[PDB]
Amino acid sequence: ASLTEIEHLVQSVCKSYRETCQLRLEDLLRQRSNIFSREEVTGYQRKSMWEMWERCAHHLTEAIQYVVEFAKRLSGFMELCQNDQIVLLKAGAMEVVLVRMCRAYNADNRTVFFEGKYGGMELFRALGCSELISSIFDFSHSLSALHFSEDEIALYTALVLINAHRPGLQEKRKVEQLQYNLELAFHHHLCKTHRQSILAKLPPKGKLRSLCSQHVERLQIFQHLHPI
Ligand SMILES: C[C@H]1CCCN1C(=O)c1nc(C(=O)NCC(C)(C)O)sc1-c1ccc(C(O)(C(F)(F)F)C(F)(F)F)c(Cl)c1Cl
């Protein structure tokens, strides 16, 4: 497990991320001043829940598609048996979606890029899950503090997915080995770039876990009311 191997692992993970990032950070950053007007916000607030759910189901499934492709390009993932790939994605893909979202979050005015412009949490009231929406915003705000580089997001989201503790893995040893090498790669890269200090600012588990569980509960309610 050589220095050159760890360097190439950082490079491949970063490349996999660039190939599947959905939106370019430069585009997201240049759009920050493009904010929904008061009239456009009212427009969204007046939409039915049904309509907002159809819209947001589309955005969710699109985001998940990119995360699945990221995993499949990730060095070492395709070595796992199909069962274990499925276990890791079922457990981790939404978590990656939520982490990726901080790139599209502007902490200065607490807005997120959505359907072409930046809007705050009040844009989403018609969905009828106020707690969840503000939990998403709060999670994004907490990640915003780290000012992740694109390479750090790549490595961190790889580790969100490659977690040997997920229940139901058939080849736990295999996943442990992959995780061990990605952790070494992450920390090697942080020290190389003088960015170790972001580790102490990564958030407490209970936030995201609650978040993904909250999402799961609300998704089931939407599917009941309006199966897609
Ligand atoms: C912004 C989030 C919260 C408000 C609406 N929304 C999206 O539509 C959305 N967008 C995503 C994305 O990656 N887009 C890329 C970019 C950020 C650049 O715009 S991903 C996603 C998303 C959709 C639904 C849920 C639900 O849990 C909900 F709505 F309840 F919160 C579910 F409907 F599934 F139940 C959840 Cl959490 C999420 Cl994160």
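Going by Swiss-Prot, the residues shown for chain A are 265-492, listed in order.
Per the header: X-ray crystallography, 1.6 Å.
Using the three backbone atoms N, Cα and C, a Cβ is placed for every residue, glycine included.
Sequence-distant neighbours of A327 (mutagenesis position) (same chain, six or more apart, CB under 8 Å from its CB) are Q286, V361, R364, listed in sequence order. Under its mutagenesis annotations, Swiss-Prot gives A327 to F the following note: Completely abolishes transcriptional activity.
For the mutagenesis result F378 to Q, the note given in Swiss-Prot is Completely abolishes transcriptional activity. Sequence-distant neighbours of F378 (mutagenesis position) (same chain, 6+ apart, CB under 8 A from its CB) are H323, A368, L387.
Annotation of the mutagenesis experiment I397 to N in Swiss-Prot: Nearly abolishes transcriptional activity. Note on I397 (mutagenesis position): other Cβ atoms within 10 Å of its Cβ, all shown chains, come to 20.
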